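> Here's a structure for you.
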Amino acid sequence: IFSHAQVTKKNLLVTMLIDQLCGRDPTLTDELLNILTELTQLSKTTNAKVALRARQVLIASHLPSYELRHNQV
Amino acid sequence: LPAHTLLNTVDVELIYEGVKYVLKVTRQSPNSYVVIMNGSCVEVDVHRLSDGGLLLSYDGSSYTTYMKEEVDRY
Amino acid sequence: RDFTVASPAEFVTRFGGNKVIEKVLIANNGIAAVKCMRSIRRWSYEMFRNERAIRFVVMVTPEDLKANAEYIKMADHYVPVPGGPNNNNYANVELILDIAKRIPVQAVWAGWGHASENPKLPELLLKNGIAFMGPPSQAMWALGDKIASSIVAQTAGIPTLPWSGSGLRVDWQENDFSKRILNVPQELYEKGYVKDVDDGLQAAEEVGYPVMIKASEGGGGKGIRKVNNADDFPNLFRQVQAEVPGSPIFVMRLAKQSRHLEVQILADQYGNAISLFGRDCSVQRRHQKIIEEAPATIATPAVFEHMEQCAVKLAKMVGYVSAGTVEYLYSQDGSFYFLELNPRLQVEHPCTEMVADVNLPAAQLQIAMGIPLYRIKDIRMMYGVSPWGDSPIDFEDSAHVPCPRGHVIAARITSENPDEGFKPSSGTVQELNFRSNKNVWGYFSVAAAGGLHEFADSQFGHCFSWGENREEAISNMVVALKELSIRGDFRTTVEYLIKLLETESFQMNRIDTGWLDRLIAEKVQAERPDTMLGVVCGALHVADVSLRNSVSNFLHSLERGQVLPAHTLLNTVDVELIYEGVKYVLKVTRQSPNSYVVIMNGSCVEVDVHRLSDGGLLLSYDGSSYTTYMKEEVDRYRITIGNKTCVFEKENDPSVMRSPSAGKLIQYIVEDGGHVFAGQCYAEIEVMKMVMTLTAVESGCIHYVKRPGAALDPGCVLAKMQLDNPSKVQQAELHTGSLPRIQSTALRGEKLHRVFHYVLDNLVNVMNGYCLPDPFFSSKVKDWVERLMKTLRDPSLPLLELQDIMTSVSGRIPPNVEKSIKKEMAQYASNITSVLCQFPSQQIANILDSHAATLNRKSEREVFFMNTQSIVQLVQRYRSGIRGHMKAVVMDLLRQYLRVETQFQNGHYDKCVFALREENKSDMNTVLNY
Amino acid sequence: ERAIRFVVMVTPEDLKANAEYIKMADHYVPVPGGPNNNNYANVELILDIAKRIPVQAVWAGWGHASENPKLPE
Amino acid sequence: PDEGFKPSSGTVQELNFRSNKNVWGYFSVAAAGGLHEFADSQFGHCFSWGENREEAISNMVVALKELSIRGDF
């Protein structure tokens, strides 16, 4: 209960820790994928920002990071 | 009970020699307390002693402290 | 008297030092930390007029914090460190350096803890500009293990040695520094250590029968063998070679039973070393010090001065600074042997402080600042020189000036358990009260709140006593120890120390290093109270706990709206206690809230019991009063009477399986006659309509008493089990006698108006439910009635009451009324034994009302009406004379009866109780009383 | 250490307050409480106790009876 | 001493007098227990010895600064 009461502040921390881990490195191992796909399932509106940002990571980590396209083309 | 009767912040008011001081007290950990007055904050390491008192570390110096609450005084 | 210092810098400048110390780290805990901080702060106030001029940093483990260690609150700053064994917190020299540099400190003090035996710490500290309050590492190396120590002692004035491998030595270096280079003494090492099976015999042929063989890494119960024969040497010798395979072994001659003396050495960083004084430390248990004594009174002046000279020569040639101890073995014929140098301050160092008027830890601080000995105040006074000066001292020419003042005994309080050996115990403190007095003091590492944890060593406090001579010091110590109070979960060896100090062999100073071992084998754990008193006291404690629990639970039930029947609020308790194999069975009841009765085998004793706020009981038994405490353990009761302890066993021995509760037996799980193991379920019972199994406690062959399907009572007999009977066979021999009895405080012929109160109060308490058992009730009550009837018909009663109430108030009574009252009561006394004799209640009332008819105003009104109230009460009671008063008393008792019993008519118990509960809403004690 | 026995007079107040002298004494006798004139400044009571419990001496010190010249008589 | 010198009373919570060399003292109440209405002031006495005036003062000052008395009074 106590830790749940400060959910918004925790969400700020969660987003900062996502951006420093899956930022300029669009790759996801099969340990982070489990977390991200679990995190996007928080449907309550209090935890939207984390579920949104996680989604942005998970969907963005399928496009080649512009070196592959440059080289192949 | 709802999750606003289990607060982590306390407002404290204390008058000394006619001067009123208003402070907020919160925690960064079970032992790390933060005292805030007029937008300035100080960190204190607090440990609970078995004898009812508190062991503080404030500005390097440590202290052992005790409080008794009276009807109209601390 | 012109020295004006305020900071350590100025002090160093004035006294000629070279290093300023403002912060000290203590790499220790408990007693050592406490003592260091206290002594140095005293000195700091003396010099700087600031008790906190030197700041102390301590390292705190979570264990010490949770145990509320005493040193924590004293420290200026604390830093947490990892807990557990010493190698994580205090014996980690690299961690010590890390803290010392993290928090900028100028020195480190180690004392007698865990790091002062590690020669690597001074190196690490000196390489970073940090002053260690102790020797340099080169000394601690040269003072290495035992072979090097025995060799190096022989390079100057040679102390005798009992063949430390051999009696061979090296060349002379009387006052020159030298390291233990393995070029010359290697030969000695080759003789000091052995390789083959027959090498050690070459020592045995010269030393004799008592040979001790030890490995270079021996210790902790292994690697040590004591050879008592000549032809059995190869056996135990080869054993030691196998105890630590691959390591070198050494052989030495074993010590005789004689005295262990010590010399305290103190030295500066400029090559000046002095001997302070000695100590006699020959009270040891398994080579552990217990009692120390400061004047070394066994050694004659000549030989003792020689020992001092040898110790100083060793310290000078090796290059020792700050402080240390040299041990000697003193034989009864005036011949000493070198044992070892301890390169650190000892715990028993106050012994030499108190008789030299010095401060050793402060002296260490001043040495660390680079101050020579001839500038430190106390040393200067010790050699008869003005403190406030700078003149040098010729320590060799004035070495006869120092002289001990008095005699000191230091007794250490350990946490061992003299019962069943000396196993270290631990737990919480409930009370710690050391009553100090003139010439007695002491200090502890724990307070009343706090405790001793697993990693917290023994020796949690020290007591010291000074006297002019040996006998006075003993007397002070003995009394002081008998007066202190230590109570907790752990055991506290104090009473044994008392018994030792009262032993004639100690007092006549006829002891040796094997004294206590011999006494231990003779089973000397005495200092027990008398059995009868212990039995009574334990009975009272057990019964009182049971009675208070009954009251509390019953009252709690009443508050919640439940009514329990009136047989769960009992006034009689059965107590069973085994002492020294003898079982005692007693009943305890009450004649009043404070009057208890203990009954055994048809004999009763009365005890006056008062509850103390501290958890104990105040007793009055046979005239004598006692203060007692009880602690209930799993299978024992620990009873403290005064300062003596008695332990009673709680019977659990017959190995009979019993039902823990009421209920019903459904079935048994195993066969009758089958073997059962502990923890296996043997039976199935149901209480509460909810089934509960039953596990066996012991492994054995079970035979069942009750047949399947049976009513179960708590503590009933269900099934016996046959075991192998390890012990506790026939621990009954039920005592069948009678308890003490000589008094009773019946007031037989004492004043007659005190008897009134006595008998009346007993009868009132009967009316309130306090009643003896069957053969005792109406054996004393009839007498109470008869005595009351006789008292109430005696005409002398009311005047006696008047005497007491009038005499208690002499002042604040106008002289007029005072004189009149005295006259009237005298007339009444003159008319005793006359049919017209009547108590002049009206006349007393008349004169008091006359003065009140005058009616002085303004604080002369109220004083008169108030200080005469007792007289008013007395005259009101005897308006109709002794006859009316008698009838009034008896009527009032009958009214008590009706006050209770008219409430329990009209229906059943619970209905009446609910009526009372609903009337007395705001108080449930009233209901309980009914 | 207990060759000379000491009797003390105990009021209910001192008993409830766990006065230190109570535990040290060898014997105690209760007396009436309140001001000093009921318990300790009452010389006649002191005599009454001294004879009721056969004692050979009475020490008063600096309390309340040592300023009353009637007690030695 | 605050607001004059009115006598106070109540329960004791802690009484720890840390004795030392040449210092001692004693009290009429223990940690458990208290001071009641009829219980006079002067519940303890501390004594310190020295060779001269100055040393005795020093001992007394330090010892007083080291003791702990806590209670309602």
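Note that chain C is numbered according to Swiss-Prot, with residues 98-1027 shown in order.
This deposition comes from electron microscopy, 4.1 Å.
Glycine is no exception: its Cβ is also placed from the backbone N, Cα and C atoms.
Take a look at what Swiss-Prot says about it:
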BINDING   C:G315, C:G316, C:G317, C:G318, C:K319, C:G320  ATP binding site
MUTAGEN   C:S344 to A  No effect on interaction with BRCA1
BINDING   C:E424, C:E437  Mn(2+) 1 binding site
MUTAGEN   C:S432 to A  No effect on interaction with BRCA1
BINDING   C:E437, C:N439  Mn(2+) 2 binding site
DOMAIN    C:745-819  domain 'Biotinyl-binding'
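Could you tell me the structural context for the features on the list?
Under a cutoff of 8 A between CB atoms, and with a sequence separation of 6+ in the same chain, the neighbours of C:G320 (ATP binding site) are C:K311, C:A312, C:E314, C:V337, C:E340, C:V341.
Taking a C-beta cut-off of under 8 Å and a sequence gap of six or more, C:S344 (mutagenesis position) has these contacts in its own chain: C:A312, C:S313, C:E314. Look at C:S344 (mutagenesis position): DSSP puts it in coil.
Within 10 Å of the C-beta atom of C:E424 (Mn(2+) 1 binding site) sit 17 other C-beta atoms, taking all shown protein chains into account.
Around the Cβ of C:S432 (mutagenesis position), the number of neighbouring Cβ atoms within 10 Å comes to 11.
Within the same chain, the residues at least 6 positions away from C:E437 (Mn(2+) 1 binding site) whose Cβ sits under 8 Å from its Cβ are C:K243, C:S246, C:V423, C:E424, listed in sequence order. In three-state terms derived from DSSP, C:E437 (Mn(2+) 1 binding site) belongs to an extended strand segment.
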> Residues near the ATP site, C:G315, C:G316, C:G317, C:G318, C:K319, C:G320 excluded, by Cβ within 8 Å of the Cβ center?
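Near the ATP site, beyond C:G315, C:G316, C:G317, C:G318, C:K319, C:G320, sit C:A312, C:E314, C:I321, C:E340.
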> C-alpha of C:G315 (ATP binding site) to C-alpha of C:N439 (Mn(2+) 2 binding site): distance in Å?
19
> Run through the Cβ atoms and count how many others sit within 10 Å of the one on C:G316 (ATP binding site).
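Excluding its own Cβ, C:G316 (ATP binding site) sees 10 Cβ atoms within 10 Å.
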> Which of the binding-site residues C:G316, C:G317, C:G318 has its Cα closest in space to the Cα of C:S432 (mutagenesis position)?
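Going through C:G316, C:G317, C:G318 one by one, the closest to C:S432 (mutagenesis position) is C:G316.
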> Using C-alpha atoms only, work out the spacing between C:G318 (ATP binding site) and C:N439 (Mn(2+) 2 binding site) and round it to an integer in Å.
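Cα-Cα, rounded: 22 Å.
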> Using a 10 Å radius around its CB, how many other CB atoms surround C:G317 (ATP binding site)?
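Around C:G317 (ATP binding site), other Cβ atoms within 10 Å: 7.
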> Give me the count of other Cβ atoms within 10 A of the Cβ belonging to C:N439 (Mn(2+) 2 binding site).
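Excluding its own Cβ, C:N439 (Mn(2+) 2 binding site) sees 17 Cβ atoms within 10 Å.
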> Between C:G315, C:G318, which of the binding-site residues has its C-beta surrounded by the fewest other C-beta atoms within 10 Å?
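Result for the binding-site residues C:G315, C:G318: minimum number of other Cβ atoms within 10 Å at C:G318.
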> Return only the integer: C-alpha distance in Å from C:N439 (Mn(2+) 2 binding site) to C:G316 (ATP binding site).
18
> Looking only at the domain 'Biotinyl-binding' (C:745-819), what are its DSSP counts of helix, strand and coil residues?
0 helix, 40 strand, 35 coil
